[PDB]
Amino acid sequence: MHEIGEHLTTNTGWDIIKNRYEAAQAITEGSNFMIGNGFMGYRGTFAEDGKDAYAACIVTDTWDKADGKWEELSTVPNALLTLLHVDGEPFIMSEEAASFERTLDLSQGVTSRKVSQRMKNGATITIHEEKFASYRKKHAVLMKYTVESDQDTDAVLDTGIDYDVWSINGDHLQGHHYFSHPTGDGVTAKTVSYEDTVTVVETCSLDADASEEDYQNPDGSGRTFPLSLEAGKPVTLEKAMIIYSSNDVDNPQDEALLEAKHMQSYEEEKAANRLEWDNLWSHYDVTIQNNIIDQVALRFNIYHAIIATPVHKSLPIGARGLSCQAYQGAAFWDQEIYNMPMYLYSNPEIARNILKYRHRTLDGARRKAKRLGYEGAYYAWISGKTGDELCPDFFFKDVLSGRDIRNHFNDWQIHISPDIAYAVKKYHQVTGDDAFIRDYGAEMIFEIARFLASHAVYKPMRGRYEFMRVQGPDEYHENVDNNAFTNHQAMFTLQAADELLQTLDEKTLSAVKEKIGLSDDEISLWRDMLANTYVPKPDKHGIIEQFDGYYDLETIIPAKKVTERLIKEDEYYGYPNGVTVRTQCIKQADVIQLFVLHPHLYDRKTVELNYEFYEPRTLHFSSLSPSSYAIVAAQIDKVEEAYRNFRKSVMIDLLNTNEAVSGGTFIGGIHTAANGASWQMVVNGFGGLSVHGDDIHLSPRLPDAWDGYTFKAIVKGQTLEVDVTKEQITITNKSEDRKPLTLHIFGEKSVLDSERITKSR
Amino acid sequence: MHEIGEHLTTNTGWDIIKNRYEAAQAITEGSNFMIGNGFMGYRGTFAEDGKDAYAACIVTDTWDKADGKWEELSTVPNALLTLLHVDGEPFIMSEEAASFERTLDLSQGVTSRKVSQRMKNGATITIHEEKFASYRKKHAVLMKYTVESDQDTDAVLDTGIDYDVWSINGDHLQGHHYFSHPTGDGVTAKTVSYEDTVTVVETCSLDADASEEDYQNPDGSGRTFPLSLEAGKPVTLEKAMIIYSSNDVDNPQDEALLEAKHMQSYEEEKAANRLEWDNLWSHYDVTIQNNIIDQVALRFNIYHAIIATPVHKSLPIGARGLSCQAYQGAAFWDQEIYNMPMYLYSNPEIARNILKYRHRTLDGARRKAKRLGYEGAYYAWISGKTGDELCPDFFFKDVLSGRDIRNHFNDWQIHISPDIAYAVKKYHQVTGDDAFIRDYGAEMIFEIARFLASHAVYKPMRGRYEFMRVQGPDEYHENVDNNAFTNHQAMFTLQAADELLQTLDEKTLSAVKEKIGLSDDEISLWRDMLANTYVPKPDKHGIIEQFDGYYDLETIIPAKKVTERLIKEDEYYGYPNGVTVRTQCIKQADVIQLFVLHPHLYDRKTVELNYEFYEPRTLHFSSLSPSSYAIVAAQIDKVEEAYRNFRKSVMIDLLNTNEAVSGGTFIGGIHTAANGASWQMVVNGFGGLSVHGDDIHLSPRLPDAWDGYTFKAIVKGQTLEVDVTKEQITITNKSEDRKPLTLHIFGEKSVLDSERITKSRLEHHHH
Ligand SMILES: OC[C@H]1O[C@@H](O)[C@H](O)[C@@H](O)[C@@H]1O
Ligand SMILES: OC[C@H]1O[C@@H](O)[C@H](O)[C@@H](O)[C@@H]1O
Ligand SMILES: [Ca+2]
Ligand SMILES: [Ca+2]
């Protein structure tokens, strides 16, 4: 049908259309309408755009630390740059264009613009441009650009490679060397810190015959074509931009030249990309019946998750994906807790490879732990190629003094480690993949249990272990003790480790133990900690205290009342002396995050009482927060409140609602964790899907705004399809080697055999 | 035999004189030139001064928390206010007066002014005024004020009780009620928080036969005497100001009036004060030969220490004494570590009472530990009447933002508890007072050991205990782990508790264990801690790390270069994001403080390497710091370096060298810990005096600036006097005379069984 928001609509449920150009909203648009394929992201700019419009092509595995502090992915030369003059006048976007639309077609990752603007000579010029990053040939991004005049006119088209690109924390590439090949130009350059080679090759094909002249200068190269446009006769340019680095392959320039030489036409490459995207959507599409706005917003988020996910090499999903350099193209706990579940239940080999990325980087976690005085694996807060910590000590500034502030994201926020062990165990429960636990997952869980045993303190007069001096998911409170989320998660790891010691076969167990030198003394300490570690529990009013002493901080309800205490609008809110430090205002889900990860650990009334206590004290100043409260709301029958938090979460980028800057650091770009959680809110939230042992739970609720929804979930290799209407719930076991399962729908057991099982409200 | 600084001089080494009036120096001058007697402090203002000149009389045991945050002593109505007009023109000090001096006579606590100023009618008026707080009648402060003109003239003298007095954190008295008595006026008021009664009584005698009209307003009472002054004929006014509270007596108004009734003349009261002061100087005086500036600065310091010390009731010595309300008139670790030693060696009953004050307040320490989730005794950082914590959570503000900052003086600076255990053990070593350990000290040491055991964490993969998230004596670095000073002091306390459990007789030991419920399981934890607690040790270069990760912070030498980073000059330098937080610059001695308390803990080379490493990293922003470096330096025969820090320390108040405002909070007033430390630097630092049961040790060093020094000590009831010069040392025993006295002078034993021993002394500058 209709209207999403600003001036955005959908016509099909698969497309987002913006029909007014406004330069204020251009750029937010560069993120939202971007294209990509897990190897690169190419911002949704128009072919004339460069550094002033924040154009960028961000490429995986090109980390560089040129400014001496921020290691982030490189932005590379732009081989799609294309500039039009019409009788001398440059074509420049105006808000008064006779006609403007930009469209992102989510069914195939094709982004485009159609614009008509009358020029000073009277000619009305129409440009249609479309671009996509090939999911078939992941090193290539392709464009078709067509210009048409309604009136005979001369014009000039320049096209080439722009070296002078936007980069947030210093230019990452130096030493640019021009070269030519039969279909265009190329540039090879080297990164600043590691001196890796990056090559961009441009191919260019123009359908009109015209004298053409090349140019090469220190800021780019290219060629110019004078055109005689005839009334109503369009001229089409097709370009490919191909990128390889020495981290992808041995002699990248050679390789980029071969990929260029064998590239097929724009249309042939477009059809092959469409076939790959049909296959992606067959895994991940979730349908929503009779709410096309919600339907398209969900597809927008899943689309953004997919294009942020590297599948060509063992690499992290960035917390802003490849939409820009913010958050360093690197993995945070968002990767396992927010992004992995869609993959776990829809295409588990992708989840396995996420976890294998954490295995591959376990040495970085071992070195981090040792550097900080611990043992085991303390995973990096911000993980890039090797697993060494990329998060600086001074992430932010105190904007009131101009001084760096020391936030302990990188060394007190320890929950990253047991979050990884949790994800290992979840992946094992859902898939039944024993071999993963034998070869990789058991070693991971035990090194994480060893780390937690080395961080913990024992308090002999209280007879208990405690986790002191931490930062929990609510990052604004640092230096807290016995954060409830972290304590519980630590106990779930130790419990998983204890289970493996009792359950693995003796040969696998001996091998893992000898590999990581695990002693009987440590195993005894883990079992002592399982029996005596303090875990925050519900008080006489049902409330789980967020960390020790949180109840004595100042109650401010609702939490945004604290924003009245700001002196400058862009002050960091948290430690050491931000406005929230001695208040109960929290950045995001912390106790409520516990219930998302462990939905049946506490009973529905305890979860409700904690929801009703913490929601009004949460700022939701991380994109991670609204979806956690949506998922918990859906399952204590606060469905309409869940729906509202669903909308907050699915619309964060589309309708632009979160802070670009905080404490002097750029925080903006696409919110990849929120993209992942879109799927979770429907399937784990409204659907109530969770897996305990052999036990599959479903509890499907239905927002009043929808007439139904449907999703697939793969549990123990069985592909199930769950369809929810007003009246009923249908579960179909699709699949060749089909086995019996056993459900729990709204708390009743009902052994599934073979395609029947309809039940009601 | 004259210049100290500014326009400050001494004539005899017993007096300090300032011969220029500077209105900007009033806060400093009124502290330095004050009078007092341990019961009150009366700032050294002149008789016409009030709120604008920071006049104050600060009275012990009148704590009030009117503003809801700072509990501080009350400033009370001023019964010495005296204003002169000459032919209708008010007498106002001019910075260009014909003649001016103020004098503090340290021999007897008398502070005075003589001033001559020419008035508009041409008369030159001379005022001579002196005041003292009686050490004989501790509730009385007296004044004699004399005016004379070289020209016949009308004058008016208005004298009375000013109620409108300066108070730092809000007015503390309300309900002021005027009354009269045969020799003047009085006022009775009540404190805001606790509704305690305070009465001030004024007595007033004028030796001119002129008549008087009285006035009573809401801001004060008094009377005006219109005079006809005769050229060359002085007029004298004598007053007493008497103060009682209902924390001192049941009926303070009656007692103040009974005191008034039995007052003698100004001159008789002054003579009785003189006698008390002769007795005090006979215990505490330390003389220095041929350096009259160091001699007077030493007596000025000792004097301030004496008048800050309450001897009339069980009360703390305040960290700014009674010089003003700053630091809450309350005890800090300063009291045991800085002020106690002169008393310990010179008049040990006073040290015993300092420790009994800490025993009396053990319940406030136990409530503080419980409130913070610990057990045993976590003493208050700032202790007043009860021992409950007086230090606010929000001591300072971030002056860049105006917001409060949370510093953890009151809940992470845990060394206060083992500092008190240390002072209990030191007191016992010096005095052999077993009875104190039976009745009081073993209970204190065990509750402090129980607290430390409750604070520590055990690291099972490291196999050891550690003390995490503390703040050491260097207050600027908070949230540090294994501060060396703290970890060693904790192990000394557990060692002392362990020694008592293994040594005390079964009767005394059962009574204490039963009183505090000390369990065998607790004892086994202390003994496990003794065997397995991490204690920072010297590294391959001999240096003990101040806390974990200190060596990774930024080196700035000289440390003062760090103040170039300041954005406002009065910012707090420390936590959470002050300019020193991520640097090696330290507020005050911290590793070096450990060697002050434990001079043989490590060999001389190790102490020297740490001194050389840390002294250039020290800002000495705190007045506690230079004396610690002087003592450590003197103990390792770095005599001239010890003398450089001695000179810095003794002049801190006299030359106004330290900051008065920080982080938006007033921290000025007289620096009582530094005043107490003056005596230790000479006697324990240069003298090397220490006393361990029967053995008395001296290791007398002599700075090149002095030709000798002498001091007294009272060891197991024998009064010893020691005279050190470059070429010899004499020791006399001047008492009732029990022969058993054993002395070690450097390595050599003497039995002091005659009345005088004389030994030659060699130079002990280290080569
Ligand atoms: O998305 C990366 C990070 O963004 C932050 O603002 C959130 O507080 C973190 O929980 C999250 O991991
Ligand atoms: O004198 C009272 C307090 O003053 C502070 O400035 C010092 O850093 C403390 O060590 C001292 O205890
Ligand atoms: Ca072809
Ligand atoms: Ca409710």
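Each position is counted from 1, following the chain as shown.
Note that Cβ sites are derived from N, Cα and C of the backbone, with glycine treated the same way.
Under DSSP, B:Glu475 (mutagenesis position) is assigned to coil, being neither helix nor strand in the three-state scheme. In sequence order, B:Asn407, B:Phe409, B:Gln413, B:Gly574, B:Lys587, B:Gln588, B:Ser622 are the residues near B:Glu475 (mutagenesis position), counting only same-chain partners six or more apart with C-beta under 8 A. The active site, proton donor annotation in Swiss-Prot covers B:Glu475.
According to Swiss-Prot, the feature glycerol binding site maps to B:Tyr327, B:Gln328. The Cβ of B:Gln328 (glycerol binding site) has B:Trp63, B:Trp70, B:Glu71, B:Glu72, B:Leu73, B:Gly318, B:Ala319, B:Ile382, B:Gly384, B:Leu390 as same-chain neighbours under 8 Å, each 6 or more residues away in sequence.
The substrate binding site feature in Swiss-Prot is assigned to B:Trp333, B:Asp334, B:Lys587, B:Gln588. Within 10 Å of the C-beta of B:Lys587 (mutagenesis position) there are 22 other C-beta atoms, taking all protein chains into account. Annotation note: B:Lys587 (mutagenesis position) sits in a coil segment as assigned by DSSP.
Among the mutagenesis entries in Swiss-Prot is B:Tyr327 to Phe, noted as: Abolishes both phosphorylase and hydrolase activities. Around the Cβ of B:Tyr327 (mutagenesis position), a 10 Å sphere holds 25 further Cβ atoms from the protein chains shown.
Annotation of the published mutagenesis B:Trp381 to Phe in Swiss-Prot: Impaired phosphorylase activity without affecting the hydrolase activity; the original residue is retained in the structure shown. Long-range Cβ proximity for B:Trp381 (mutagenesis position), meaning a same-chain Cβ under 8 A and a gap of 6 or more residues, is found for B:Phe332, B:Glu389, B:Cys391, B:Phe409, B:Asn410, B:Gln413, B:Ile416. DSSP assigns B:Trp381 (mutagenesis position) to coil, not to a helix or a strand.
Experimental mutagenesis is annotated in Swiss-Prot for B:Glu475 to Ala or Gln, with the remark: Loss of function.
Among the mutagenesis results in Swiss-Prot, B:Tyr572 to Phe has the note: Impairs both phosphorylase and hydrolase activities. The residue drawn here is the original one. B:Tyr572 (mutagenesis position) is surrounded by 24 other CB atoms, counting those within 10 A of its CB over all protein chains shown.
B:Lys587 to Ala appears in Swiss-Prot as a mutagenesis experiment; the accompanying note says: Abolishes both phosphorylase and hydrolase activities.
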Measuring CA to CA, name the entry from the recorded positions B:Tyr327, B:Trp333, B:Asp334 that ends up nearest B:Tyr572 (mutagenesis position). B:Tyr327
Within the same chain, the residues at least 6 apart in sequence whose Cβ is under 8 angstroms from that of B:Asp334 (substrate binding site) are B:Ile317, B:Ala319, B:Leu624, B:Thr672, B:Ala673, B:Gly676
Measuring Cα to Cα, tell me the gap between B:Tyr327 (mutagenesis position) and B:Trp333 (substrate binding site) in whole angstrom. 12
Cβ-centroid neighbours of substrate site B:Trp333, B:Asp334, B:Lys587, B:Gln588, 8 Å, sequence order: B:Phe332, B:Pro473, B:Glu475, B:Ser622, B:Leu624, B:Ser625, B:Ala673
In sequence order, those mutagenesis positions of B:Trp381, B:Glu475, B:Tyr572 whose CB lies under 6 Å from ligand 2: B:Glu475
Show which residues of the chain containing B:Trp333 (substrate binding site), separated from it by at least 6 in sequence, have their CB under 8 Å from its CB. B:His415, B:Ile416, B:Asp419, B:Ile420
Give me the count of other Cβ atoms within 10 A of the Cβ belonging to B:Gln588 (substrate binding site). 22
For substrate, with binders B:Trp333, B:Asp334, B:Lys587, B:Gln588, what's the maximum Cα separation in whole Å? 16
